[PDB]
Each structure stands twice: as C-alpha cells, then as structure tokens.
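One structure is given here, and the rest of the page talks about it.
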Amino acid sequence: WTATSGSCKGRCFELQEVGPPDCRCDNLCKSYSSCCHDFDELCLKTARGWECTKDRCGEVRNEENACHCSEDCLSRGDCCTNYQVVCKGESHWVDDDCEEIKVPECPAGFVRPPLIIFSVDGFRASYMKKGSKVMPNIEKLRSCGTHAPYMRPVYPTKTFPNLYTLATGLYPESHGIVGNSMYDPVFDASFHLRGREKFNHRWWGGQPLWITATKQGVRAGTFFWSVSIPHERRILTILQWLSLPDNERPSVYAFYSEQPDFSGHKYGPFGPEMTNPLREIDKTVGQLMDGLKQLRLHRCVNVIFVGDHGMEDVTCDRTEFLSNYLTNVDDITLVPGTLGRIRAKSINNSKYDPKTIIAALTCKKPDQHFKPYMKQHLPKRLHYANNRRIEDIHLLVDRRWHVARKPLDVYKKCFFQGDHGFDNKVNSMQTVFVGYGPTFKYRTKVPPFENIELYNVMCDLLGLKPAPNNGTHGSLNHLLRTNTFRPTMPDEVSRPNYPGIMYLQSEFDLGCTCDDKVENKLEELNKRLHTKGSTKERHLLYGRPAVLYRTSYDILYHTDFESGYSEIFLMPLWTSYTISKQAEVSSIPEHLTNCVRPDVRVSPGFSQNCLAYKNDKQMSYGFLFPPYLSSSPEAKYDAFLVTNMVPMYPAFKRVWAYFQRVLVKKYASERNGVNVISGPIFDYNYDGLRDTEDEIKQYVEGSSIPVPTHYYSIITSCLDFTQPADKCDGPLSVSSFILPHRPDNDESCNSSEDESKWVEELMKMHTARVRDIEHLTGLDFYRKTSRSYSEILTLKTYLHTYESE
Ligand SMILES: *[C@@H]1O[C@H](CO)[C@@H](O[C@@H]2O[C@H](CO)[C@@H](O[C@@H]3O[C@H](CO[C@H]4O[C@H](CO)[C@@H](O)[C@H](O[C@H]5O[C@H](CO)[C@@H](O)[C@H](O)[C@@H]5O[C@H]5O[C@H](CO)[C@@H](O)[C@H](O)[C@@H]5O)[C@@H]4O)[C@@H](O)[C@H](O[C@H]4O[C@H](CO)[C@@H](O)[C@H](O)[C@@H]4O[C@H]4O[C@H](CO)[C@@H](O)[C@H](O)[C@@H]4O)[C@@H]3O)[C@H](O)[C@H]2NC(C)=O)[C@H](O)[C@H]1NC(C)=O
Ligand SMILES: Cc1nnn(Cc2cc(C(F)(F)F)ccc2CCC(=O)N2CCC(S(=O)(=O)c3ccc(S(N)(=O)=O)cc3F)CC2)n1
Ligand SMILES: [Ca+2]
Ligand SMILES: [K+]
Ligand code: NA
Ligand SMILES: [Zn+2]
C-alpha cells in the first residue's frame, strides 16, 4: 500500500528513501508505482525546454520552469547547463584547449574531490574510434584524460551482472546476479527484468560502492534512475546535489544511460540509425561538463565514463534449436539467447539425466554454433560455476548466434538485429573506460584491464577501504596521479625443506622398471652441484613461488629444471624451467619408454608407484618437465624421476605431449626464450580456490595419488623480445593456461584429426591470468624481480585473448 496523499514539495529526488505507506519522491519512485500525486508537477518540470536563449537572460525566476536563466540561479544550483555560454560570454567546456589538472581545484568546504560515474549501456569499445567525428565531448575526455583501448566485461556479458560487478568488484558467481533471468532453488523464487522480485535484497550480495561509502561516513547520491526520468533531468539533479551545503552534499554520484544498448538491439551495433543515439549521449556528456564549469567544479571532480558490455550482430534466422537435437525437449527448461542454461522442467521426473542430454548436444552438426558444458568444465577464466543459481548444464554460444528451445519461441514471443551476452573475451563484447580529473593521469593510455578491478580504484579515489573482492588491488595504480594503494607481498606460510640423498634404490618397491644401469670425477662433482642448484639461476628466473598455506614440501634441484614437491599430494606443486631460442628437441630413447626411477631424496612413502597406474585401466601418467627438451643425454634421466610424474588420462596425454613436444619450442623461437612453470590444480568443488586434502574426490585406483582436475602453465619472457628471457632488463611478457584434465576429448569436435588441427585451439579457449592460477594453487609468483610490485600485479592480471586487435 501507498497512501499517495503525502506531498513532494521540498523533497524532490530525496536521498533517504522513505518507508511505505508514506509516498516517496526519490529517483526510483516511478519504478515501484509509489510517487506522490504531485511528483510530475514539482520534480518532472519541463516548461521551456532545457536551454537558455538570449531572451531568457536575467529573467524573473519562475518555479514552473525546467531550468533557470535568472541571475540568482548559480547559487541555488539550478541554471540551465548553457547559461553562462548564452548569457555571460563564456565558452563550452569542449571548446577549451585542455590543461593538465595537477591538483584538485575545488571550492573551499570540499573535503575530497567528488566522483561522478557516467555509465552507458551497450557502449561497444570500437565506438570511441568509429564515432569520434560525432562525439566531440567524449573525445575530449578520452584524449585529455586517462583511457584504455577497451575494458573487459565479466561473463555473461549482460547488463545486470555487469553493472553490479562494476559496483562490487565481484564476479557474478560471488555477487548473485548471474543473469538478467535467474531461478534460485533455495528460495523457490524467480528473478526477471520485468516485475517486482528484482527489488528484493536477498538477490544482491557483496557490498556495493554506495554502501561502502555510507558505512564509512562518505555520503552517496542514489545510483538508480527510473527509466521515465529524462536524461537532462538526471544531469540537473546531480548538479543540484553538488550545490548542496558541505554537511549534506554527496561525494559520489552515478548517471546511467539506456543507450546505445536500446537502439543497437533494434538496428545492430553499426546500423546507420545508431549515429543519432551517440550524438545524444555526447550532448548529455557536454551538458554535464558545461554544468560543472559554471559551478567552478570542472577541474575539481573526477569523472568516469564506463560501459557494461558491447554489442554484436545477431538475427532470428541465426538461431539453433534444441528441438533438432533432443527427442525429450518438453522435460527441460532453457534460459535462452546468447547463452544457454538447462534444468529439469520438473524435479519429480527421476528419468532426467544431464549426462544423456550433454551427449545428445555434442558435436552433432558439422558447424554447430553452440557447445554444451557441465558448468565445472567451463573455462576457469569465466568464473561461472560456484552458485546454486547457475544450472549444472550450460551452452556457450558462438558469437553472432542464438540458442532457443523450439521455433515457436522465436516467432511467438524479425525484430532484433543486435544482441549480447557471449564469452567475455569476444571483441564485440568489449566496452569502454575513460578517467578524467585531478586524481587521474594526463594524456595517458593504459593497457586493457577487467571491470572487476574498478571497485578498488573508485575506493582509492574516495579514500575508502574496499570490501573483500576479486580485484587485485594495486594492479591499476598506473591510472592514478596519486592516492595509489601500496600493497605488500603476502607472507610465505610454509618454508621449503631441501633434502639431500637419504634413500637407497632397494628401499623403493614401486613396480617401476628402468634400463638405466649405465655408470668419473670431472662429471660426478659437476652433477652434484646441479643437484645442489648451480643452474637454479637459469631455471628460477623470478624467484621461487611462495606457498601461502600450511603444508609440507621439498625443493628439488636438477640440471634442466627445479620443482617444489608436495609430500601430501605426492607430486610437484610447481615445476620451473627455461628453454632458450637456440634449444633442441630430441626423442625419448627406447631403453626409457616405460621407465620411472626412484628419487633418492624422497621417501618411498612420499612417492607415487607404477603398479597403481598399471592397475588403473582408466589412468596413465606424464611428466611436468618434458623429457623431450633435456640438455644432454645424462640430464634426460632426471626427467624420468618418480617425482616428475603426474597422473594423466590418455585422452589428455595427446594434448600434453603436443604442447610439450611442439608448442614450447615454437614459443621459444617466436619469443626469444621462455620461462615455463607448470603444475597440477585441484578444484573438485569449482570455487576457483585451492582444494584441501579432504576435498579430493578422485585417486588413482588403490593408492593415495590424488587426480588433478586441471593442468596449468605460465610462460614468461621479455617484452622487448630482442633480449633473451634469461637476460631481460625491462618489462616482462606472459601468457598462461589452465587446461581441464578430462578423460575424453568430447570438447574438441576435430579431435580425431592430428593434434596440430585442435590442441592449440583448446589452449586458446583455456587461456588464463597468472592470478587465476594463484587462487587455484595457493602460490604467489614473481617474488624476486627488478620490477615494481604494482607492475607485477598488472602482469599477473593480464589475459592473452588471441583475438585480433
Ligand atoms: C571473489 O571474491 C570473494 C570475496 O571475498 C570471494 O568469496 C568469498 O569466499 C570465501 C571463502 O570461500 C567466503 O568465506 C566464507 O564465509 C561464510 C560466511 O559468509 C557470509 O558472510 C559474508 C560476509 O558478510 C557474506 O559476504 C556472504 O555472502 C555470500 O552468501 C550469500 C547467500 O545468502 C550471497 O548473497 C552472497 O552473494 C555470497 O554468496 C557467495 O559466497 C558463498 C560462500 O560464502 C557461496 O556459497 C555462494 O555460492 C556465492 O558464491 C555470507 O552471507 C562462512 O560460512 C565460510 O566458512 C565456512 O568454512 C570455514 C573453513 O575455514 C569454517 O571455518 C566455517 O565454520 C564455515 O564452515 C561451516 O559452515 C559450512 C556450511 O554450513 C559447513 O560446510 C562446515 O562444516 C561448517 O559448519 C567462509 O569463511 C566468503 O563468504 C565469500 N564471499 C562472497 C561475497 O562470495 C571469492 O572466493 C573470490 N573468488 C576467487 C576466485 O578468488
Ligand atoms: C543492475 C545494477 N547493479 N548495480 N546497479 C546500479 C548502477 C551501478 C553503476 C556502477 F557502474 F557504478 F556500478 C552505475 C549505474 C547504476 C544505475 C543503474 C540503473 O539506473 N538501472 C535502471 C533501473 C534498474 S532496476 O529497476 O532493475 C533496479 C535494480 C536493483 C535495485 S536494488 N534492489 O539494488 O535497489 C533497484 C532497481 F530499481 C537497474 C538499472 N544496477
Ligand atoms: Ca576448490
Ligand atoms: K593405466
Ligand atoms: Na571430440
Ligand atoms: Zn541489452
């Protein structure tokens, strides 16, 4: 109930939202059909348009007017944004040659520079280039401020998950808003774009920026706007609040535009009709900048211009239908469109089996424009599994395509020419970021970065402590003039043992054979030092990784590689080695094919054994340091140590071998040496975090050898490729992957062909940031470099996407 007979006199766009049944006057009141009778008259004034004209100068204040040209207006805060241009001989902000803003130039009474966040739905990153002639104010911001060529959204690339990620620094699995549509099985509640359930606070986790400020004594303007409040009014309100007294005036503000998203759905991202909506958005930016200039705040306030996702060409005729794959199509519910989520239509139906459904959806047509996944098998970079609102079955759809349940759904709900929601690495989904103001750099380009990082920077700009989040705080210090956050490296929890030779060959009862009994004081000392770490400086370029949990491990030195061996997990947590540009691949010799040698530094009881691999008909093994790349035939024996052995399904061995035997050498040629650090990952509960001993769901038949869910590699080299990896003076260059450790290759539709026609494509799909790998392993890399720690953090968050420019 709304007893809508209160008034809105003196309450227009109130910041404290009042309780039912008192009628409201806030910027969300319309949305909830709850405004006071008089809200349109008193708060949605439109008389005389939005611009002063010569005749209006010095007029008599008339309260019915939308915005004022009377003399008194500036103090009251309610001038038309163009008043001084028209009435007082001044220039538009856009026509002034831009000047460095070395310090905040604010009125007295201002305790910090305020932040204004100007967010625009569906503002594709290529619009900054392709629409620059029609967008002069945004063009000024970008070139005079700090800007990235693009900003990476989160998956799925939809409006709600992305705006709430910007607000929280959380992945959608962690903040709760995993779609524009959602079913929560715990509540038995659905969440939709239309309707009222999206207003319940039980959907919205984390701590968004506005609460973070409020909780820490910093006042926030309300971020949300009802769709019917025109843009010119939203701007006027923000300029009004900025004119408020020091103890009431908010320090943070948000503007939202529904364009260009709304039109690009109708006409496609580059439709000829899209020029006008870009013209309007720019003009809205110009009004704001002229307004701030009038209040002498244009060189005080930090402005952020950011989008939520981009936009792709998609039409009705490019729709895949589950009805052409499944006989049983009426027993499933599908969340459709540019992604696919499948659950049982009725949970009473016990015949429902996701495994059978995935099978019926797996490489059935030659050019299939979607791929089905158990959510735990989705690329770990999407971070889209750990939430009960994400259905066990997922369809990643090809860019440009839709999935629907049946034809009737597409022609009984062609209209749309553009859509979004695809994989967050697709170019057409990339969006924008510009920062402008005293706390941001001048005329600076920054590399591409993820929107999960912004929450922290917005806290840094307002002097707030961030709530815990998925940002890596300090990875974006290179955007800022000052207020940088200066983090320290996490302290190492477990320190490594360095075991020597303590065990005799005959103590080991492994079932492991090896034809190695092939016997001097030059070479006997030579290889002891190798076993003491004389080549570590060759293979451990950036320090050893710190283990940030409590565990028991040993550092093992060898000629060609170094490893940190886990006594709890009976295999390495990490293995480091350097291949130079000049290096050679050799075969495995025949005397060694199925050879495994005991490691005399590591007890039998902390070692794997070949008999378990023999007895496990499903499982086989591989090596982390590839025997293929050993330096010399004496050194190749070291690669066959039981402590370099890991469990590998045969299916995945085709992948591993291809990477180990072909790709590493290629990268070493292309990049002028590479450092490589590889290991296993265990994420049986798909939280993207390192599993403990007791979360491991699978061991090799009849042993304590745990089975990885994935395998990672971090490939590092010099950014200036003229210097080789082992001798690099400047910034570094990295690419990493987290490959799923799967018993078949159903994920790769060309997998019956030669590995050169599919493996490199699989790796690309499972590209990763070093920081993803850190969370999953409980390690911290790049501890000892000449580089600054903020530059290392930036490097750690980097993702190699394999998309063209
Ligand atoms: C991305 O960044 C985020 C932000 O930090 C990371 O997420 C965190 O991960 C932490 C570790 O997994 C997790 O810490 C846990 O907190 C539990 C209490 O949580 C409540 O309070 C916090 C703080 O205010 C709040 O933020 C939480 O909000 C979650 O839940 C609500 C549901 O109402 C959602 O609205 C909200 O979106 C959020 O959901 C998300 O997180 C939860 C996990 O907490 C997921 O389940 C959801 O799917 C979703 O992703 C909560 O309201 C606390 O219970 C945990 O402690 C258990 O385990 C420890 C082991 O050390 C043990 O000591 C405790 O006793 C306890 O176990 C007991 O309870 C168990 C269940 O009954 C039982 O199994 C045991 O036997 C015991 O009885 C734990 O400390 C933290 O909450 C989340 N935060 C968020 C916001 O998600 C995320 O990891 C980052 N991602 C990456 C890749 O790095
Ligand atoms: C979604 C979402 N998540 N966070 N935002 C705010 C936002 C953030 C950031 C930015 F960039 F800074 F983070 C910038 C800008 C915004 C404003 C977004 C906006 O104005 N709209 C239109 C109205 C819809 S709504 O009507 O569906 C709606 C949803 C939730 C809530 S609640 N329960 O949390 O109060 C009430 C509500 F009215 C949401 C999108 N929107
Ligand atoms: Ca885990
Ligand atoms: K086997
Ligand atoms: Na296949
Ligand atoms: Zn949209």
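All residue numbers given for chain A refer to Swiss-Prot; the residues shown span 51-463, 468-573, 576-591, 617-886 in order.
For all residues, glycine too, the Cβ spot is worked out from N, Cα and C.
According to Swiss-Prot, the protein carries these features:
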type	residues	note
DOMAIN	54-97	domain 'SMB 1'
MUTAGEN	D171 to N	Abolishes lysophospholipase D activity
BINDING	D171, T209, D358, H359	Zn(2+) 1 binding site
MUTAGEN	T209 to S	15% of wild-type lysophospholipase D activity
MUTAGEN	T209 to A	Abolishes lysophospholipase D activity
BINDING	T209, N230, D311, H474	1-hexadecanoyl-sn-glycero-3-phosphate binding site
BINDING	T209, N230, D311, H474	1-(9Z-octadecenoyl)-sn-glycero-3-phosphate binding site
MUTAGEN	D311 to N	Abolishes lysophospholipase D activity
MUTAGEN	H315 to Q	20% of wild-type lysophospholipase D activity
MUTAGEN	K430 to A	Impaired secretion. No effect on lysophospholipase activity
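Restricting the recorded positions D171, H315, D358, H359 to those with a CA within 10 Å of the CA of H474 (1-hexadecanoyl-sn-glycero-3-phosphate binding site) leaves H315, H359, listed by sequence position. Measuring Cα to Cα from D171 (mutagenesis position), the binding-site residues that fall within 10 Å are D358, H359, out of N230, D358, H359. For the Zn(2+) 1 site, the Cβ centre of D171, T209, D358, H359 serves as reference, and the other residues of the chain with Cβ at most 8 Å from it are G172, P203, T207, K208, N212, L213, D311, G357, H474, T485. Unmodelled segment: 2 residues between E573 and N576, spanning 9 Å (Cα to Cα, whole number). Excluding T209, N230, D311, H474, which define the 1-(9Z-octadecenoyl)-sn-glycero-3-phosphate site, the same chain contributes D171, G172, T207, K208, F210, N212, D358, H359, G475 within 8 Å (Cβ to the Cβ centroid), listed in sequence order. Ranked by Cα separation from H315 (mutagenesis position), the recorded positions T209, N230, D358, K430 are led by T209. Of all residue pairs in the 1-hexadecanoyl-sn-glycero-3-phosphate-binding list (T209, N230, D311, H474), the one with the greatest Cα separation is 14 Å apart. For the segment bounded by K463 and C468, where 4 residues are absent from the model, the Cα separation is 11 Å. Working note on the recorded positions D171, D311, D358: by count of other C-beta atoms within 10 Å of each C-beta, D358 ranks first. Helix, strand and coil content of the domain 'SMB 1' (54-97), in residues and according to DSSP, is 8 helix, 4 strand, 32 coil. Counting in whole angstrom, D358 (Zn(2+) 1 binding site) lies 13 from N230 (1-hexadecanoyl-sn-glycero-3-phosphate binding site) by their C-alpha atoms. Using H359 (Zn(2+) 1 binding site) as the reference Cα, a 10 A cut-off selects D311 from the recorded positions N230, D311, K430. In the vicinity of ligand 6, defined as a Cβ distance under 6 Å, the following of the recorded positions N230, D311, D358, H359, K430 are placed: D311.
When the C-alpha distances from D311 (mutagenesis position) to the recorded positions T209, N230, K430 are tabulated, the minimum falls on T209. The secondary structure of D171 (mutagenesis position), as reduced to three states from DSSP, is coil rather than helix or strand.
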